Protein chains: 10
Amino acid sequence: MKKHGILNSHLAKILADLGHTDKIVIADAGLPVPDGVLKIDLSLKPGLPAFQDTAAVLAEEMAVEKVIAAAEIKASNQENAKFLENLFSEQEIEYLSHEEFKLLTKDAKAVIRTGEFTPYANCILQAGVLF
Amino acid sequence: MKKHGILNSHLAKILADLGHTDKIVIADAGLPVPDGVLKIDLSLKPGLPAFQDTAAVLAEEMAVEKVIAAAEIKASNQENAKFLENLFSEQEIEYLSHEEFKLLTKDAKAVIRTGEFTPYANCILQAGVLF
Amino acid sequence: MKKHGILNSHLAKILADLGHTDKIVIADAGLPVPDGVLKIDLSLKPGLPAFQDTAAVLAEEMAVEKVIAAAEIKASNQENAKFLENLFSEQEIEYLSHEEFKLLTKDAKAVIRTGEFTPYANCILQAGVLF
Amino acid sequence: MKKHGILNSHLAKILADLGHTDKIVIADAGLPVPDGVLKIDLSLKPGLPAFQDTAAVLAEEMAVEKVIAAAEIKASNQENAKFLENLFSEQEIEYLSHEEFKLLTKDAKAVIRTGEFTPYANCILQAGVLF
Amino acid sequence: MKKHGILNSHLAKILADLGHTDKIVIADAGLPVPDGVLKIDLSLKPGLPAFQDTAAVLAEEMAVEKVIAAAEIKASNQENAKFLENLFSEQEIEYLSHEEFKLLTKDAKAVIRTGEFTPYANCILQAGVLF
Amino acid sequence: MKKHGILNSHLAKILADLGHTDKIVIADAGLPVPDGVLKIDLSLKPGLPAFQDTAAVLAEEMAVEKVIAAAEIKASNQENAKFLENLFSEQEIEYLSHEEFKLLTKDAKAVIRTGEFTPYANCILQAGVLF
Amino acid sequence: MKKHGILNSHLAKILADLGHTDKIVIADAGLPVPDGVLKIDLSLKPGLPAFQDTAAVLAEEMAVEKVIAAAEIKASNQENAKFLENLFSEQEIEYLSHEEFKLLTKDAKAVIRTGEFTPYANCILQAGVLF
Amino acid sequence: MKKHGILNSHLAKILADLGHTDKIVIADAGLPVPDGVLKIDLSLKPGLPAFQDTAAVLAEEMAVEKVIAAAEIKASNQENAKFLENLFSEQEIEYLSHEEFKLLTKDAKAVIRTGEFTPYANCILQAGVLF
Amino acid sequence: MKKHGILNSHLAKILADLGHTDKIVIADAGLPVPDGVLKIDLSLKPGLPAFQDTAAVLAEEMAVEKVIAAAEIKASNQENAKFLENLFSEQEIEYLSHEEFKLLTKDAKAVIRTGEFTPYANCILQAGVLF
Amino acid sequence: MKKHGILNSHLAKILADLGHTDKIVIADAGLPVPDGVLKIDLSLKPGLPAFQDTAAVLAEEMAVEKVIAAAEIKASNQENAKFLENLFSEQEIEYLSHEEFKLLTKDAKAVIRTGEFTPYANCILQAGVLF
Ligand SMILES: O=P(O)(O)OC[C@H]1O[C@@H](O)[C@H](O)[C@@H]1O
Ligand SMILES: O=P(O)(O)OC[C@H]1O[C@@H](O)[C@H](O)[C@@H]1O
Ligand SMILES: O=P(O)(O)OC[C@H]1O[C@@H](O)[C@H](O)[C@@H]1O
Ligand SMILES: O=P(O)(O)OC[C@H]1O[C@@H](O)[C@H](O)[C@@H]1O
Ligand SMILES: O=P(O)(O)OC[C@H]1O[C@@H](O)[C@H](O)[C@@H]1O
Ligand SMILES: O=P(O)(O)OC[C@H]1O[C@@H](O)[C@H](O)[C@@H]1O
Ligand SMILES: O=P(O)(O)OC[C@H]1O[C@@H](O)[C@H](O)[C@@H]1O
Ligand SMILES: O=P(O)(O)OC[C@H]1O[C@@H](O)[C@H](O)[C@@H]1O
Ligand SMILES: O=P(O)(O)OC[C@H]1O[C@@H](O)[C@H](O)[C@@H]1O
Ligand SMILES: O=P(O)(O)OC[C@H]1O[C@@H](O)[C@H](O)[C@@H]1O
Ligand SMILES: [Cl-]
Ligand SMILES: [Cl-]
Ligand SMILES: [Cl-]
Ligand SMILES: [Cl-]
């Protein structure tokens with residue numbers, strides 16, 4: 001068995017190919033996935049896994065230099081919007097309209113679907129560099 | 001969005017094709033997957049999701065006529081062994097050696113990998129019929 | 001076997017992947033299917049299954065936020081036009097020219113072909129969200 | 001549009017390739033489909049379409065020299081058993097155990113899944129020759 | 001064996017998928033086939049089968065609402081030009097320059113190659129509807 | 001355009017790869033094609049092309065060192081059985097039971113389906129060598 | 001074995017599909033092959049096969065309507081430039097800049113690589129018609 | 001970028017799927033790779049990377065339960081044979097004849113080719129469990 | 001461009017993956033290629049390239065430890081048989097019946113077809129090692 | 001085994017197809033690979049293999065006419081920048097902004113990933129000609 005790194009095999013393969021600036025998406029159960037974009041669904045039941053738990057695992061296994069979320073999250077989802085701010089303190093956090101957000105997902109290397117059943121609980125993690 | 005059934009898209013597709021006697025496997029994080037058998041990895045980190053959480057969702061979404069587990073589970077993993085007895089109290093439960101158990105996994109339509117980090121926490125759910 | 005949800009295995013796989021705003025098409029036996037769009041043919045013979053029967057099953061298994069249909073249906077197929085208005089009373093129904101309607105089908109995730117032998121008995125169901 | 005023959009596009013392609021002695025299967029909603037065998041699912045909901053309706057359409061579009069069914073159908077599903085004897089009065093009908101029947105389905109060119117929710121409502125149609 | 005419809009298996013599969021306005025091409029032995037368009041070659045030797053024999057079988061098996069040919073056929077291939085007028089007397093026949101004709105073939109679902117060895121012996125059959 | 005050789009593009013590709021002893025089959029409209037064997041269907045309508053016309057074209061484009069047919073042809077199809085004898089004078093003609101014949105087709109590089117509607121009008125041509 | 005036509009199986013397959021105006025490229029060992037264009041490498045070692053040897057064979061097996069080469073060939077490879085002029089006496093020979101010549105190769109059905117080790121020894125053969 | 005685990009993307013993907021008892025092969029530059037087994041070539045030039053360098057990295061990123069090598073390694077490559085003994089002090093090391101060793105490679109999930117230019121510098125690492 | 005090694009790109013790719021004992025076949029224009037074995041056709045016309053020319057280039061680019069040919073070559077094709085003995089004087093040359101030779105080609109990584117038009121002009125080159 | 005040329009099998013295959021002006025990229029551990037471009041990862045661990053070692057091997061096995069690197073390399077990575085200037089003194093070296101450099105990698109035939117952990121350690125090698 002693999003000693004270090006993320007446990008999920010599908011995710012490990014995605015992280016392995018990440019280059020500087022590549023993007024991956026963590027989505028709630030409702031976010032549509034653009035055609036041609038790999039979808040890794042971790043959902044089990046409503047609320048499992050949670051957006052927060054998923055983002056937390058990714059944060060410790062991936063080097064993030066920028067996080068992008070939809071502005072609507074600040075109003076419609078205060079708890080998760082705060083979570084992001086807290087978790088990605090040293091990272092640049094950019095906000096866009098949900099509409100522009102969805103356009104950006106087309107360039108993502110993959111979309112990770114969580115069991116999150118709350119509005120605008122989605123974010124794009126942009127890969128940084130280790131040197 | 002889909003209104004009924006299991007939330008996970010990968011899993012919904014497998015359940016959709018199940019016919020009477022078809023088998024699927026719920027596995028701990030260390031079980032090897034035979035060549036040619038589809039693997040759906042739901043693991044996020046050690047213990048998440050657990051074997052019990054996963055098995056309970058599946059029992060809720062599919063008609064199970066028989067459950068197969070490795071005898072070594074009773075001795076080495078009492079808690080989970082008892083959970084199974086309770087969960088599938090109405091179904092027939094068969095115990096084989098872990099060796100025979102693995103051979104049987106070759107005929108599975110899929111292996112669902114959980115984040116379970118305890119010995120012999122695996123089982124085969126054999127589809128029953130709705131009429 | 002799968003306990004809940006739509007019975008058809010092909011349709012279950014399509015519904016499983018539906019995200020907010022994704023579209024599927026229910027069509028009569030003559031609608032042309034754009035290249036690249038998955039075609040699921042349920043027809044057995046003229047009138048079987050009927051447009052009404054198919055639309056009714058989907059309405060109960062999928063969350064629909066909007067229905068799109070061709071204006072011509074109100075002229076050449078009042079029967080089915082009324083059925084649609086009644087079935088989706090709570091949803092927004094938009095009428096476009098049959099020409100524009102066909103253009104939109106290029107963006108569908110699938111086209112479900114029925115055995116309906118009446119003109120303009122086609123509609124686009126746009127997925128809603130469960131939360 | 002195609003003027004003659006079976007209306008369903010998937011079935012038309014299968015019939016088009018039929019040679020003398022090739023077999024296709026008409027099955028209830030629970031019959032398991034062997035790996036490697038094409039599955040065409042026409043089901044919409046329980047009982048739709050029915051075994052009888054599907055078998056009748058195929059009987060008129062395909063030349064059948066022999067019909068194979070499971071002996072158990074005469075015991076648990078007399079209704080459909082009589083239908084079959086009547087529909088294929090001119091053809092040779094053979095009864096085998098459900099177990100052997102399933103074995104034979106491995107050699108079929110396709111399995112047509114209906115919405116039939118009654119036991120052993122399955123049959124194998126063996127192609128005849130037009131000259 | 002299949003009882004009704006066109007005898008050729010490759011062709012049956014194409015007709016099976018035709019929807020209103022879909023196009024197929026019948027071509028002489030020299031017409032170039034655009035990239036991405038399926039080619040079904042029925043030629044055996046020069047003149048076998050002929051454009052006329054092929055066109056007549058197709059007119060018998062598919063509903064044609066419009067026929068498109070190259071204007072150069074009237075001048076250089078009078079016999080075949082007249083055959084078409086007679087065969088599709090009830091349909092609308094449109095003549096374009098051979099140059100425009102070829103561009104149009106890019107949208108065809110298939111090109112049927114015949115053994116015809118005479119100039120501009122090609123046409124596009126546009127599927128009509130059965131209701 | 002290709003100056004020499006057989007006109008049919010599908011057949012040209014098959015002849016191009018023939019090595020000493022490789023086999024190809026010419027079949028009537030009813031012969032079943034084993035799985036994994038390429039099928040090139042030239043049929044247009046019953047009796048077109050004819051078994052005789054097809055075999056004749058192949059005879060002049062391919063080096064045949066042996067022909068294999070089913071014994072039943074001699075009795076059930078005297079006209080075509082004589083044709084073969086006449087056409088392949090200098091070639092070794094071996095006869096087998098239709099049953100053994102079908103077993104041999106599994107090793108064929110391809111099956112050429114003609115529009116021949118007569119019993120046992122099938123034969124296997126075994127490639128010779130040009131030096 | 002195949003009796004007539006070009007000996008090389010790969011090439012026979014390419015010529016088999018040639019339609020009027022289709023293009024193939026004969027190239028020296030350094031010509032780059034556009035992405036998507038089929039490459040058939042016949043080279044064994046420098047100078048074998050020679051550009052002249054390959055062009056001769058093709059001229060004999062293909063109906064050539066036009067020949068295209070880079071003007072630079074007259075300046076740096078007069079020997080091959082003269083050969084080309086004589087070989088295609090009856091056909092149209094067009095000279096373009098090497099830069100435009102390369103853009104044209106993107107439309108070719110294939111690039112045939114020879115062992116030619118001399119500058120600009122490349123040409124495009126445009127297929128003609130046999131009637 | 002990925003924070004933890006092996007640096008090589010190809011290898012990370014292979015380790016990600018490892019289950020208990022799965023096997024991978026580290027090989028010298030001459031070891032033949034069985035058909036069907038994935039080959040990951042890391043060699044740059046003779047001796048780079050070295051067998052020792054590669055085995056060390058893997059030992060640090062993979063949970064090794066058993067090591068298998070050919071007895072011939074003790075006779076012709078004592079240096080690497082000793083290295084292996086020390087590196088896997090706590091694990092079981094089994095020696096088989098080079099001939100049997102090769103048969104065992106057919107079951108491997110992958111063969112990692114190094115630049116090692118010394119005889120019998122190959123070994124099979126059998127995955128263990130993390131619990 | 002590649003500075004060193006064999007010039008042919010197809011062959012370069014095959015040599016690149018050769019491991020100790022892997023085999024490749026050099027064949028005359030008539031040798032049949034077993035299904036599943038890659039065929040690289042270098043023939044241009046009868047006698048070009050010749051068996052000898054091809055074998056010479058391969059011997060210079062590949063480390064061969066053993067050669068295998070049909071016994072019939074010594075009698076029916078004296079010239080090439082002598083060439084073989086001379087070219088591979090250092091290596092072991094084993095002669096088998098042509099029938100047994102053909103069975104061995106099933107294990108070859110590829111069959112290189114030459115334009116050689118003389119009988120039994122075939123041989124298997126078994127890869128050696130560089131250390 | 002292959003006697004000459006680059007040792008790595010993956011790279012050998014890429015060099016084999018290089019034509020005049022084709023480009024390949026040597027990259028540090030962080031350079032992102034554009035979708036559609038083949039990635040060959042030779043990294044083992046940070047610093048192995050090094051950028052310099054990889055570039056040296058390639059320069060010896062490929063005819064390079066031009067090198068392209070990011071301008072930022074001269075300032076942020078002086079050591080490797082000097083190495084580059086020294087290794088490719090005969091060739092033309094063009095410096096572009098790193099942003100413009102990345103756009104150019106879209107046209108590369110492949111990206112070779114090294115274990116280099118220093119910034120802007122990337123370059124594009126443009127293939128020259130051997131004659
Ligand atoms: O649900 P509303 O607010 O209507 O639209 C936003 C949602 O739709 C999808 O993009 C995501 O699931 C997001 O949460
Ligand atoms: O822990 P031991 O008994 O060594 O091996 C059994 C484990 O190995 C794998 O098959 C499963 O993960 C199972 O739990
Ligand atoms: O208005 P047109 O396209 O002529 O006829 C409409 C019918 O054609 C097809 O699109 C559908 O079957 C629809 O019912
Ligand atoms: O006899 P068993 O297999 O238990 O039950 C028969 C039913 O199981 C499936 O094969 C079919 O659905 C059939 O109707
Ligand atoms: O004969 P020309 O006018 O030169 O070219 C027209 C022919 O070329 C191909 O498009 C068709 O075969 C058509 O018949
Ligand atoms: O038609 P019968 O004589 O029953 O069986 C022989 C035929 O069945 C198929 O193999 C061929 O079409 C052959 O002509
Ligand atoms: O050799 P130079 O003149 O530099 O470039 C022309 C060559 O480059 C490639 O396009 C062809 O191989 C052609 O022969
Ligand atoms: O070098 P000899 O001893 O001849 O053969 C053993 C070698 O052949 C291949 O299996 C491996 O590369 C191993 O190192
Ligand atoms: O020519 P005969 O002796 O009949 O058969 C041997 C030939 O058949 C093929 O295997 C080879 O081409 C070989 O040269
Ligand atoms: O490190 P910065 O300057 O932020 O970005 C440049 C790096 O990002 C990637 O393109 C390469 O790895 C390069 O070294
Ligand atoms: Cl479902
Ligand atoms: Cl049909
Ligand atoms: Cl040919
Ligand atoms: Cl990892």
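Start at 1 and count along the chain as shown; that gives each residue its number.
Recorded method is X-ray crystallography, 2.0 Å.
Backbone N, Cα and C define each Cβ position, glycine as well.
Taken from Swiss-Prot, the feature active site, proton donor applies to J:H20. The Cβ neighbour count for J:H20 (active site, proton donor), using a 10 Å radius and every protein chain shown, is 19.
The Cβ of J:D28 (substrate binding site) lies under 8 Å from the Cβ of J:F51, J:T114, J:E116, J:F117, J:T118, J:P119, J:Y120, J:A121, J:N122, each of these being in the same chain and 6 or more residues away along the sequence. Feature annotation from Swiss-Prot assigns substrate binding site to J:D28, J:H98, J:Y120, J:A121, J:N122.
What Swiss-Prot notes for the published mutagenesis of J:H98 to A is this: Reduced sugar-binding affinity. Taking Cβ-Cβ distances under 8 Å and a sequence separation of 6 or more, the neighbours of J:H98 (mutagenesis position) in its chain are J:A70, J:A71, J:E72, J:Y120.
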**Request:** Taking the recorded substrate site as J:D28, J:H98, J:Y120, J:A121, J:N122, identify the other residues of that chain whose CB atom sits within 8 Å of the mean position of the site's CB atoms, giving them in sequence order.
**Result:** J:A27, J:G30, J:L31, J:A69, J:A70, J:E72, J:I73, J:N77, J:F101, J:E116, J:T118, J:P119, J:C123
**Prompt:** Counting Cβ atoms within 10 Å across all protein chains shown, which of the binding-site residues J:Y120, J:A121, J:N122 comes out on top?
**Reply:** J:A121
**Complete:** Out of the recorded positions J:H20, J:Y120, J:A121, J:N122, ones whose Cβ falls under 8 Å of a chain A Cβ are none
**Asked** For the recorded positions J:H20, J:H98, J:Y120, J:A121, J:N122, which residues place their CB under 6 A from an atom of ligand 7?
**Response** J:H20
